[PDB]
Amino acid sequence: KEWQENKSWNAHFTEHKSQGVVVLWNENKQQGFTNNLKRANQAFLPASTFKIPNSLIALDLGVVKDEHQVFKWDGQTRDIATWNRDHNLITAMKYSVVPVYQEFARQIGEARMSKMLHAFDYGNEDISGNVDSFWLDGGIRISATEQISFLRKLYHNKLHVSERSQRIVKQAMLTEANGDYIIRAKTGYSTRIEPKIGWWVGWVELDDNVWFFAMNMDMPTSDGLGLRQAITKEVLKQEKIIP
Amino acid sequence: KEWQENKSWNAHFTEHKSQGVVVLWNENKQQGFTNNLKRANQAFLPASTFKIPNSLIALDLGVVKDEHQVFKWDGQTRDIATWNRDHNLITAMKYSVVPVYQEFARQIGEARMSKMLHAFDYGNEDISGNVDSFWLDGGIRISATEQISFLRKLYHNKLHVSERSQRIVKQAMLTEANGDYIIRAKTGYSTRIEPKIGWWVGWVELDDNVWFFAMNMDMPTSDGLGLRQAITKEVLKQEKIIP
Amino acid sequence: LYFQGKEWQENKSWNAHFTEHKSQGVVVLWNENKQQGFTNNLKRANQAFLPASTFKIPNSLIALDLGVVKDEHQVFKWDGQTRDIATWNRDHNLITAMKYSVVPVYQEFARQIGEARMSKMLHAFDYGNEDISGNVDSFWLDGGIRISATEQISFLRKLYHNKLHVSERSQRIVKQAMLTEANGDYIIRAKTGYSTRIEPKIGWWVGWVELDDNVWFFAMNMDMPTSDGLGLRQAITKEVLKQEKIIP
Amino acid sequence: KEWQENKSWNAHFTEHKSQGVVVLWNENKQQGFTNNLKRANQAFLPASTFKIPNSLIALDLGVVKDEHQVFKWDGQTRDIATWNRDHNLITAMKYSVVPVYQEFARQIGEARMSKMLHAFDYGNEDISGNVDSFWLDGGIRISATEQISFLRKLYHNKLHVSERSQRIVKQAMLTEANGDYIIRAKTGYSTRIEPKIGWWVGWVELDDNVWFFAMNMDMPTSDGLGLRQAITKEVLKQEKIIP
Ligand SMILES: C[C@@H](O)[C@@H](C(=O)O)[C@H]1CC(SCCNC=N)=C(C(=O)O)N1
Ligand SMILES: C[C@@H](O)[C@@H](C(=O)O)[C@H]1CC(SCCNC=N)=C(C(=O)O)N1
Ligand SMILES: C[C@@H](O)[C@@H](C(=O)O)[C@H]1CC(SCCNC=N)=C(C(=O)O)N1
Ligand SMILES: [Br-]
Ligand SMILES: [Br-]
Ligand SMILES: [Br-]
Ligand SMILES: [Br-]
Ligand SMILES: [Br-]
Ligand SMILES: [Br-]
Ligand SMILES: [Br-]
Ligand SMILES: [Br-]
């Protein structure tokens, strides 16, 4: 059975007075698991999870030369302190530095952005709105199952952009590594249109398998942001994917 | 003297654990009063105070036919419940309905928007960024002192746009009226660049004088938004402008 | 509750608001969206009285349309004659003249308009019985002109919709000058009147309540033997508006 | 000052009843630090640290097609349980799977192995001994300072192999990652020729700097192997490189 619902994971959302969805994909078995098949297939603004395709396109087009190229702060103080400095691709993805990616999107332009998202089969492929803000308050929407389909292509270097572009973005996605697992992932927090949601999408590399994941959860305030990773890890532990 | 600093108004900011400026202009005496000349001249994003020039331009170019024309809710559920309904110019200005004004700005377009703000001598006249979001996160900046200069021209029908455009916007600015005074004004809340500030700009019509006002204050959360009107009214009452 | 399709529905319960103040009169309401009227007294709702200072609305419109008044800033110099109402004994503009019901300013407008244009304009406006018989500068106080509360509403609806046979500008300036009350829940544009020259002495308040998604037109009059009860015009109207859930 | 001696670091060695050297290189400042200048320049058998150059050569010559290619266990039960199974480049590096790298070395051959170590300026460049064991019991010798020189070239993609080969080996070196730092490194344990020593070589990636490191310590028994990483992290902590 390709897709199975496991409502026992709702206890992790309940425990934290939260509502949301975790989707897992066992790459070896080609099987999916979620607490909520309906919500797994509901589309939301990608917010900063869009930094994964945006990075790939920026690299492929040479808007980003490499992961060391410096993107100057515009000197506007914003409310995430780590944003108010020069960045490279690694630090811009680590700290979700929106203004750096807004500059990439302007240099990419609407025609190339649209073509690339169609070829990626990325969400509804709709860039309507401002080319520098559409993933925040424009027409683009993606479901957790659609995030998994896209991430599997990236994992296997199967996107049409260069192998090099794909390797550099996976390096930039690096979030955690230890003796048991590697996590490559991207957070997002969509606030400009309801419902306000938190994302975490990516994969867990084990010695002998890869588990893809995409989660979103209701996030009425920034107070709950750490629950994005905390709830995913509680599900990964329950399923014995990580110790 | 054209400008005088009255630091006693700081008592009103301090009582509300707040920081900001109130600027008053006595039209009859051509004299200004502020608690803080320095902050009175600091330029900030106008945010929803931009709905005053945006309304004028939209009416002058016929983007808005009249104050009854209905602008249909686009069906995207947003944060402010009153935005999720149809609006005319009157209700759109009352509830600060951004999406309505974003549509006005797109129809106006960057060339006419830029030229109109130059004719108005409006703040730094800089519309850099997205034509539909520059007053939220683009290049435009205006100080409390510069808001007064603009509002005086609107009050006297001295802006280059039609008298009709000016009359309809002043109708739309109506905020409060009783047997003692009329307030025409517009709130704003700038959150996308630091420092987050609240605005209230407009004027008090008396039988035999007009007092222009422009106030802004630090607004780290939405909890303090009522302080924009409350602190301004404390100053107006101290100065015997209103009971 | 009320019935659909009905033109005018009587609600005698509002008489309680008059009786409380040892008074009697009529409130008429018109729901613009629903095209339905309500009154405590179907007979008095339709009784035609001298308009007295409510005439300042059409008088204002005609004076502006003909250029007798240039704009709402033009100063009308006090003629030097000390009258009973202190607020009349000073310079006025259209805004302050309408707020303080400054009869002498409007008498001067009426003489400049003159009988032929005043008559033509009231016919174009379908205003009350359209009769200006009497002194060109006092007919709305002691001449032949008569208007009911329902006819005040008819006229006011045309003004609200800029449908009177004068410039849009004239209509916008007069609606500005009618501004009486505003807050985050409602706006009232209205004009008071006090007919004292011909019995029975009555008080008026006519205008409308602007809501986000509707307009409620109103016209009230009440017996007013002395100026002591003039504040009851607004007070009783607000009791009715509160009862009908039009204002909180 | 090219190299500074900091003997206060010896406290990390004595607290662990151990003797050895840590060498750090601050890439931004082009300055080195060590607890023992003379041992920093002492050349030892590289043992499994040789897996870094061997991986690069194997990739560039196509012995390894990519990091997914499976290297079938030869069926020989060996002392380290994790070696008794199939491996790819990632797991062969993680578990230091000598037999996989011995097969790489036979496929590379003496002539190409020699030319590549000359091209890399690697240690004494001397491969004399068994083509499949010279890094364990042959003539090759490298100091901690020479490990850092070699690693700086790999970090900057300056070795005379392709950018792709360098990017794949740096992926395979991934050891630890969190919100504070990333460590790419390789352990070694030289037991075949006295003196028995342990290695750890690699670097710490920070947001704004890279700290290269090479440590070796006396290792009479396998009981102290965890001290390779533990003593290095005690130094990084003392220098405020990691929290
Ligand atoms: C809020 C929005 O800018 C968000 C996004 O684009 O998804 C940024 C800010 C954040 S969380 C900071 C909280 N800010 C709330 N406005 C992240 C993240 O953690 O990935 N990305
Ligand atoms: C938030 C921003 O759009 C702001 C503006 O553009 O000035 C909106 C929201 C608000 S306050 C509503 C509560 N805050 C939500 N951001 C107002 C205002 O009062 O003028 N306008
Ligand atoms: C009395 C008459 O002039 C009257 C009118 O024209 O309607 C004036 C006086 C007044 S109230 C003054 C009370 N004394 C009246 N004699 C008003 C009003 O309330 O609109 N207007
Ligand atoms: Br392409
Ligand atoms: Br590559
Ligand atoms: Br990596
Ligand atoms: Br056009
Ligand atoms: Br001016
Ligand atoms: Br007009
Ligand atoms: Br008005
Ligand atoms: Br080892």
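Following Swiss-Prot, chain A shows residues 23-265, kept in their order.
According to its header, this structure was worked out by X-ray crystallography, 1.5 Å.
Each Cβ is built from the backbone N, Cα and C atoms, and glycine gets one as well.
For the mutagenesis result A:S70 to A, the note given in Swiss-Prot is Does not alter thermal stability. Experimental mutagenesis at this site is recorded by Swiss-Prot as A:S70 to G, annotated: Increases thermal stability. Abolishes hydrolysis of cephalothin and decreases catalytic efficiency about 60-fold with respect to ampicillin. Annotated beta-lactam binding site per Swiss-Prot: A:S70, A:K73, A:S118, A:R250, in sequence order. According to Swiss-Prot, the active site, acyl-ester intermediate annotation covers A:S70. One entry in Swiss-Prot concerns the mutagenesis experiment A:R189 to A. Its note says: No significant effect on catalytic efficiency with respect to ampicillin. Very little reduction in dimerization at neutral pH. Predominantly monomer at neutral pH; when associated with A-206. Slightly decreases thermal stability. Significantly decreases thermal stability; when associated with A-206.
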Near chain D at Cβ under 8 Å, of the listed recorded positions A:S70, A:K73, A:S118, A:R250, we get none
Between A:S70 (mutagenesis position) and A:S118 (beta-lactam binding site), what C-alpha distance do you get in Å? 6
Which residue, of the recorded positions A:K73, A:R189, A:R250, has its CB surrounded by the fewest other CB atoms within 10 A? A:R189
Could you state the whole-number distance in Å separating the C-alpha atoms of A:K73 (beta-lactam binding site) and A:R189 (mutagenesis position)? 15
Distance check, please: Cα of A:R250 (beta-lactam binding site) against Cα of A:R189 (mutagenesis position), rounded to an integer number of angstrom. 25
Where A:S70 (mutagenesis position) sits in the secondary structure, as DSSP reduces it to three classes: helix
Residues near A:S118 (beta-lactam binding site) in space but at least six apart in sequence (CB under 8 A): A:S70, A:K73, A:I102, A:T209, A:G210
Three states by DSSP: which one describes A:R189 (mutagenesis position)? helix
CB neighbours of A:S70 (mutagenesis position) within 10 A? 21
Among A:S70, A:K73, A:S118, A:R189, A:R250, please name the recorded positions whose Cβ is nearer than 6 Å to ligand 1. A:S70, A:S118
Among recorded positions A:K73, A:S118, A:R189, A:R250, close to ligand 5 by Cβ (under 6 Å) are A:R189
Hey, for the beta-lactam site built from A:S70, A:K73, A:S118, A:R250, who else sits with CB inside 8 A of the CB center? A:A69, A:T71, A:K208, A:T209, A:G210, A:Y211, A:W221
Within the set A:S70, A:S118, A:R189, A:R250, which recorded positions show a CB-to-ligand 6 distance under 6 A? none
Record-annotated beta-lactam contacts A:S70, A:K73, A:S118, A:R250; largest Cα to Cα distance in whole Å is 17
